[PDB]
Amino acid sequence: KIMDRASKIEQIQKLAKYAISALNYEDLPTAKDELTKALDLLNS
Amino acid sequence: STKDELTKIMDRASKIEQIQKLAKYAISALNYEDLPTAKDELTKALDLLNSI
């Protein structure tokens, strides 16, 4: 469960990195979806 | 208004950099399992992005 949660946190961090990358292209819809997914995941 | 449009490019651009910075801060916060901070940062990032 500890390692599991740590992986969930890794996934949130990865999504945030993906969003940062998308924004280098001003790819707003991609970054919106990735941030939304990171937030939904962090909530649950 | 070349200058005024450049101001806009710089401002919307400043907003995008702030969104990226908030995401970076959230990544760092999560290294400390600091969920409330990361949640606030991602929320602010998403709100700023929706304003563009």
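Sequence positions for chain A are given in Swiss-Prot numbering; the residues included correspond to 286-329, in order.
We read in the header that X-ray crystallography, 1.5 Å was used to get this structure.
Heads up, the Cβ atoms here are built off N, Cα and C, so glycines get one too.
Here the residue is the original one, while Swiss-Prot reports the published mutagenesis A:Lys299 to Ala with the comment Abolishes interaction with VSP4. Mapped onto three states, the DSSP output places A:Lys299 (mutagenesis position) in helix.
Around A:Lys302 (mutagenesis position), taking its Cβ as the centre, 15 other Cβ atoms fall within 10 Å, counting all chains. Recorded in Swiss-Prot as a mutagenesis result, A:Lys302 to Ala carries the remark: Abolishes interaction with VSP4.
All chains included, 18 other C-beta atoms sit within 10 angstroms of the C-beta of A:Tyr303 (mutagenesis position). As a published mutagenesis entry, A:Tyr303 to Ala appears in Swiss-Prot alongside the note: Abolishes interaction with VSP4, no effect on dimerization.
In the structure as shown, the Cβ atom of A:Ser306 (mutagenesis position) sits within 10 Å of 15 other Cβ atoms. For the recorded site, A:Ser306 (mutagenesis position), the DSSP three-state label reads helix. According to Swiss-Prot, the mutagenesis experiment A:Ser306 to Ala carries this note: Diminishes interaction with VSP4.
In Swiss-Prot, the entry for mutagenesis A:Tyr310 to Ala states: Abolishes interaction with VSP4, no effect on dimerization. The structure shown retains the original residue. Sequence-distant neighbours of A:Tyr310 (mutagenesis position) (same chain, 6+ residues apart, CB-CB distance under 8 A): none.
Note on A:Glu311 (mutagenesis position): other Cβ atoms within 10 Å of its Cβ, all shown chains, come to 12. Under its mutagenesis entries, Swiss-Prot includes A:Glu311 to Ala with the note: Abolishes interaction with VSP4 and dimerization.
For the mutagenesis result A:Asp312 to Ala, the note given in Swiss-Prot is Abolishes interaction with VSP4 and dimerization. Reduced to three states, the DSSP call for A:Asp312 (mutagenesis position) is coil.
Note: A:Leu320 (mutagenesis position) has non-local neighbours A:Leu300, A:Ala301, A:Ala304, i.e. same-chain residues 6+ apart with C-beta under 8 A of its own C-beta. Quoting Swiss-Prot on the mutagenesis of A:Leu320 to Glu: Abolishes dimerization.
Where Swiss-Prot documents A:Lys322 to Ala as a mutagenesis experiment, the accompanying text is: No effect on interaction with VSP4. Counted within 10 Å of its Cβ, the other Cβ atoms near A:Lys322 (mutagenesis position) come to 16, all protein chains included.
For A:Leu327 to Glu, Swiss-Prot lists a mutagenesis experiment annotated as follows: Abolishes dimerization. For A:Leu327 (mutagenesis position), the same-chain residues that are 6 or more apart in sequence and have a Cβ closer than 8 Å to its Cβ are A:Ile297. In the three-state DSSP classification, A:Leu327 (mutagenesis position) falls within a helix.
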Which of the mutagenesis positions A:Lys299, A:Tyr303, A:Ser306, A:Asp312 have a Cβ lying under 8 Å from any Cβ of chain B?
none
So how many other Cβ atoms are close to A:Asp312 (mutagenesis position), meaning within 10 Å of its Cβ?
14
Rounded to the nearest Å, what's the C-alpha distance separating A:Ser306 (mutagenesis position) and A:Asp312 (mutagenesis position)? Just drop the number here, would you?
9
